[PDB]
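Here the structure comes first, spelled out in structure tokens, and everything after it is commentary.
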Amino acid sequence: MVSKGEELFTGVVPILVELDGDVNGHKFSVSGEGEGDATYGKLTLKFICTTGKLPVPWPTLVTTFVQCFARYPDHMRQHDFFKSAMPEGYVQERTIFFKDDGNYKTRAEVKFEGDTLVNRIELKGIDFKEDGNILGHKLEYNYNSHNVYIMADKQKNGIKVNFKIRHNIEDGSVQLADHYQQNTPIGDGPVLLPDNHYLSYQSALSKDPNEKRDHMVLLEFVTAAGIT
Ligand SMILES: [F-]
């Protein structure tokens, strides 16, 4: 039996992302558009800073910029919380600690509007060093593969997620960003609370050679695993 949630993701789905950001008082907005193809775990998105120059490095926003698009193997379908919350959606909250620097806190509401999967995000960043790796833009425009570890948070009717990102600094060192995440359904309906597993991510960051606004093209593949 295919759930209503699953059924919404069987083909290519347009995506709209809207973010309002304030990091150490530097305010900015970003919009993104693209499409997701959950059958293949494939995300293709282009983001544009609509307020001018982005005040932080684009790579620090990659994790913020729709896990309902992950490819869950058939044998793990009972563990896909993200799709089971659709179309009413879910709220994703994170705190991202940059080691030896500031922190982002984010709140993202992810839901369908008609045929478009929409994500509305607010990001607040505080305690950054104005000449640290983030505000001083010292991070390379590239990205590593990682695993993201998901567990049920039964008491919250949602999930708890942890993981670490290691951003390459331009001197060959690394800027650790420790992510703590939780997701909770927006609706009151039943959702799938998963056994422990993980999502395997691969990301490639690129530029649109015809685009003059500050922007990032993101191509990401996401696959659930760890339960066999
Ligand atoms: F999420």
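Along the chain as shown, the residues are counted starting at 1.
Yeah, the Cβs are placed from backbone N, Cα and C, and that goes for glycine too.
Per Swiss-Prot, the features are as follows:
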type    : residues                                : note
MUTAGEN : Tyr143 to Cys (Swiss-Prot position 145) : In mut1.9; shifts fluorescence lifetime from 3.03 to 2.74 ns
MUTAGEN : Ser145 to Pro (Swiss-Prot position 147) : Increases fluorescence at warmer temperatures such as 37 degrees Celsius
MUTAGEN : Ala204 to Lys (Swiss-Prot position 206) : Abolishes the tendency to dimerize and leads to monomeric fluorescent proteins
MUTAGEN : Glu220 to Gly (Swiss-Prot position 222) : Suppresses the 399 nm excitation peak, leaving only the longer wavelength peak at 475 nm
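Everything Swiss-Prot records as a feature, shown here on the structure.
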residue: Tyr143; record: mutagenesis position; DSSP class: coil
residue: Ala204; record: mutagenesis position; DSSP class: strand
residue: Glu220; record: mutagenesis position; DSSP class: strand
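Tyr143 (mutagenesis position) sits 6 Å from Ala204 (mutagenesis position), taking the C-alpha atoms as the reference points. Distance between Cα atoms for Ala204 (mutagenesis position) and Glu220 (mutagenesis position): 6 Å, as a whole number. Taking only the Cα positions, the spacing between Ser145 (mutagenesis position) and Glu220 (mutagenesis position) is 10 angstrom. Around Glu220 (mutagenesis position), the same-chain residues six or more apart in sequence whose CB sits under 8 Å from its CB are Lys42, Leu43, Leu45, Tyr201, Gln202, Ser203, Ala204, listed in sequence order.
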